[PDB]
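Engineer: I am attaching a structure below and will ask some questions about it afterwards.
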Protein chains: 2
Amino acid sequence: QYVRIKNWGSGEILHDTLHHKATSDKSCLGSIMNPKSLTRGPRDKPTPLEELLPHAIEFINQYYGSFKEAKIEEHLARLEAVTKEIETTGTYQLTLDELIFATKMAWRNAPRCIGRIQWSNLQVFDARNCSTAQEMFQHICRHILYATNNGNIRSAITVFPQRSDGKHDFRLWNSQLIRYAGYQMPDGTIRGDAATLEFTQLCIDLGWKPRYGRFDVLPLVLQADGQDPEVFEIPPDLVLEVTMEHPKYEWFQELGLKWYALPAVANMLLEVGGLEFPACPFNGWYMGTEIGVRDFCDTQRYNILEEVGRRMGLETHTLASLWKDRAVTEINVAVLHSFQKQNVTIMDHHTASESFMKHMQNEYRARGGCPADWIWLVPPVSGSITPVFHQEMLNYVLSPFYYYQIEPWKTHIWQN
Amino acid sequence: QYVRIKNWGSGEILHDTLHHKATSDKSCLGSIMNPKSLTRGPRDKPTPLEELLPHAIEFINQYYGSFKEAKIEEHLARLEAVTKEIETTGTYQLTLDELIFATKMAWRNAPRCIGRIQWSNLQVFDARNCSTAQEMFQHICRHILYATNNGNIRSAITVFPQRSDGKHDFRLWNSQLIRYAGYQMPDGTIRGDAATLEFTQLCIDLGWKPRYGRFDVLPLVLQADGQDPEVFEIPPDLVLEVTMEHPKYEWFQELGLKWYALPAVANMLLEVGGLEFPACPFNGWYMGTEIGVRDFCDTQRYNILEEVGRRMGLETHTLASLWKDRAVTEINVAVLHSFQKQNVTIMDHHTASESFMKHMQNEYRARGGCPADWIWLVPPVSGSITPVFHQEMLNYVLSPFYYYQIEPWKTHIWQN
Ligand code: HEM
Ligand code: HEM
Ligand SMILES: C[C@H](O)[C@H](O)[C@H]1CNc2nc(N)[nH]c(=O)c2N1
Ligand SMILES: C[C@H](O)[C@H](O)[C@H]1CNc2nc(N)[nH]c(=O)c2N1
Ligand SMILES: O=c1[nH]c2cc(Cl)ccc2o1
Ligand SMILES: O=c1[nH]c2cc(Cl)ccc2o1
């Protein structure tokens, strides 16, 4: 009938019925980073018609069923037209409106996103007519420019040509549009973003000139029509950055830290009505903790925690002193302070959490559920201090959906 | 063959093979508080022999297989003796050594416990010969006294008579041995521990005299041999408490806060070799965040966060100011400072996390795995600041195991 869901903070109860529309798929794979269930791999043959048509019809019904004032006439016509297109072409092209609807629903269906209250506010760039890498690059630049909007960040997505037979896939090898390089310096020490070590090397192996700095913006590695990836440097004028300053600690800027203002996922796949889009970069704005906690404090990243500790005069040699808790908060304060001062959009984790709670409440009232991955929705700091922590959630895959993809360099067949 | 497990912090890889010995058991029930899979309900008939014997043999093999220098001779004898006891009595009695081994293994197999590095260090009190509530009370007092040890906390467990036919179950109605009462005051305001509202009332409905205070230690509600529960007040001399003081904020003690030093689970069930023990209270020592973050800062608990905020002179009306992050840390500092000052055992969450990481490493080397519930192992604060956050985990039920039980007052048949 329905799964009961409880919020131990307010005591409120919710009835999840939306999970019934969930898709497919050896203990409980609880904290697995990239599970196969969330990954949509490559293909070497077109989608079997017996599979395509059913999913296509399913989607067309969802699209027309979303309207307040039904359009039965148009609905029936679309159903017939789509079927014919599949019969005569082996696939089908979404109408601009359908695609727009799809991108928003896929975001709406992203269990790991805390910013889904903004789901309906998304600019869509239709690049399904793209043909070359140079063209992809131009589209991406236009995207970055529009999204950055001089600090007033705007959520957007660029949709490239859908997968045909799987041999002509459009793909962005980057994990994110804007990302810093990681260098394995001569003196053994790691420089820049340690998480991009391998990818940085690949860029170098493709002709990119390494600048061996702490914040070197990596180039776009674009794969068009299944062909070999081309390297393109992102024009610096398009990469907006924020220099890190603390409202009280003047020595904070002496750290020489900064970060980009545009968080943009670049390697995911959009699934809709049986169709797959291997290239569809999208972006939103930052939530403070991503930079201050993950990027700056993870040991596998910039690992600046101990340094900020000493500077504060804390007992960095005694864990029980809770110096780490004290340091990380000041870094978070710095990140938020800097973005606000430099007029660049950002939201603290507390405001974000509440916003999601409101969204979830809205989703249950609208469709009886909201797919949520607790492990990702709970901030990397102040866990139980946020309401999301006390909220029971159900994680399930719907459609449309944004899937992970296998690393392109592991399945790509080089032309030369 | 084996499930691959990765630690994104150190990059280390682990091979889990232990999950193959997992037991039994509609989307992914990710953040469910009390799932049925972790609950072992009541019975009205003895364990079917066809089920009992197999589990019994399985356990006896595990027990003897744990020894370094094997005791094949004794092993075979025990196997035969257990079988006969079941044939002639319909069940079997564990030897003291077996039970001791069982309690430690069940703890070792608790996916939600961060303190499992101490698994082998556990005192066992055999109360399987208990008969009356008064006797249960005496055993519990002895437990509390031994465990408290004048602040030098010691982990212990008291094992009551195993379930026979399910109609003569020994049960502790309390969720924890020591817990504060929650009163629904006349002026509408909640007083004490808001989480014990319902249970507090039940105690009152059974003859307990409410003292309407902020920290009133609830009485023991004991059920012996399936009979009606009796109320027993815990002797105050046995309840050690810590008054909350801040190392710098002198106004902190003006808050009049305090907490008990003994964390003891009282309502869980021990499953071993087909046998079930509905009453087996156990305890360890506190990890700071349980008191400072959950008990003191949860809105459904003492909710002292805003109060500590103003006292600090923070912008408690602006979420983005991160006042909550600042306040909660000082409370955590207070809790740790007070326990240490009053010589009462306690461990901060950072030291606890590392300790578990070492344990997990030890478990994979010893038996190729360690059942872990990421959602419970990650501290309520400083999530990603701890190593546990970046460690992938596999959650599964082994045997022996500590299961949850259905609330006794919901299935109990009152005598009069
Ligand atoms: C408007 C502001 C937005 C905010 C503040 C936001 C924030 C977040 C955060 C904090 C995460 C976790 C990232 C990580 O830990 O790696 C996340 C994940 C995600 N978001 Fe959002 N998001 C926003 C917009 C978007 C948009 C526009 C889309 C899609 C059209 C979206 C799709 C997703 C997806 C698919 C994930 C999962 C990525 C992964 O698993 O690596 N988000 N988001
Ligand atoms: C030696 C110190 C110990 C520490 C610091 C420790 C700490 C913890 C913590 C932090 C939790 C989470 C509690 C919550 O959020 O409600 C937990 C859960 C648990 N612990 Fe430990 N523990 C210790 C000893 C023990 C012992 C001696 C046993 C068993 C013999 C044990 C069995 C468990 C079980 C079964 C749970 C789950 C309880 C539940 O799900 O409500 N722990 N422990
Ligand atoms: C192992 C663990 O799943 C991993 O480190 C996680 C958990 N929670 C997360 N939560 C978010 N938001 N983002 C992440 O990258 C992760 N990583
Ligand atoms: C809904 C959610 O599962 C619940 O609030 C949790 C999550 N994580 C937890 N973690 C621990 N250690 N203890 C808890 O009580 C909880 N509760
Ligand atoms: O903080 C953020 N903002 C984000 C926007 C996208 Cl699209 C993904 C992850 C994010 O993390
Ligand atoms: O902090 C703690 N210590 C604990 C000991 C047991 Cl047995 C259970 C939960 C605990 O939480």
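Here chain B follows Swiss-Prot for its numbers: 77-101, 107-497, in order, are the residues you see.
In case you wondered, yes, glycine gets a Cβ from its N, Cα and C as well.
Feature annotation from Swiss-Prot assigns (6R)-L-erythro-5,6,7,8-tetrahydrobiopterin binding site to B:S112, B:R375, B:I456, B:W457, B:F470; the stated evidence is experimental evidence. Here Swiss-Prot flags B:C194, B:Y485 as heme b binding site, drawing on experimental evidence. Summarising the annotation, Swiss-Prot assigns L-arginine binding site to B:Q257, B:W366, B:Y367, B:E371 and lists similarity to another entry as the type of evidence. B:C211 to R appears in Swiss-Prot as a known natural variant, with the remark: In strain: NOD/LtJ.
Mind mapping these onto the model and telling me what they sit next to?
Structural biologist: In the three-state DSSP scheme, B:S112 ((6R)-L-erythro-5,6,7,8-tetrahydrobiopterin binding site) falls into the coil class. Around B:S112 ((6R)-L-erythro-5,6,7,8-tetrahydrobiopterin binding site), a 10 Å sphere centred on its CB holds 22 further CB atoms from the protein chains shown.
If you take the C-beta of B:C194 (heme b binding site) and look for same-chain residues 6 or more apart in sequence within under 8 angstroms, you find B:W188.
Within the same chain, the residues at least 6 positions away from B:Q257 (L-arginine binding site) whose Cβ sits under 8 Å from its Cβ are B:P344, B:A345, B:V346, B:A347, B:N348, listed in sequence order.
All protein chains shown were included, and the count of other CB atoms within 10 Å of the CB of B:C211 (variant position) stands at 20.
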Engineer: Have a look around B:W366 (L-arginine binding site) and count the other CB atoms within 10 A of its CB, chains all included.
Structural biologist: 20
Engineer: Work out how many Å separate B:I456 ((6R)-L-erythro-5,6,7,8-tetrahydrobiopterin binding site) and B:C211 (variant position) at their Cα atoms, rounded off.
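Structural biologist: Checking the Cα atoms of B:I456 ((6R)-L-erythro-5,6,7,8-tetrahydrobiopterin binding site) and B:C211 (variant position) gives a distance of 37 Å.
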Engineer: Just give me the nearest neighbour of B:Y367 (L-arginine binding site) among the recorded positions B:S112, B:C211, B:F470, Cα to Cα.
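Structural biologist: Nearest in space to B:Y367 (L-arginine binding site), counting only the recorded positions, is B:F470.
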Engineer: Tell me the coarse DSSP state (helix, strand, coil) of B:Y485 (heme b binding site).
Structural biologist: strand
Engineer: Where 5 intervening residues lack coordinates, what is the integer distance in angstrom between the Cα of B:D101 and that of B:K107?
Structural biologist: 12
Engineer: Which one is it: of the binding-site residues B:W366, B:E371, B:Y485, whose Cα lies the shortest distance from the Cα of B:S112 ((6R)-L-erythro-5,6,7,8-tetrahydrobiopterin binding site)?
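Structural biologist: Nearest listed residue in space: B:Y485.
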Engineer: Any idea what the Cα distance is from B:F470 ((6R)-L-erythro-5,6,7,8-tetrahydrobiopterin binding site) over to B:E371 (L-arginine binding site), rounded to a whole Å?
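Structural biologist: B:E371 (L-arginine binding site) has its Cα 17 Å from the Cα of B:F470 ((6R)-L-erythro-5,6,7,8-tetrahydrobiopterin binding site).
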Engineer: From B:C194, B:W366, B:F470, which binding-site residues have a C-beta atom under 6 Å away from some atom of ligand 2?
Structural biologist: B:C194, B:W366
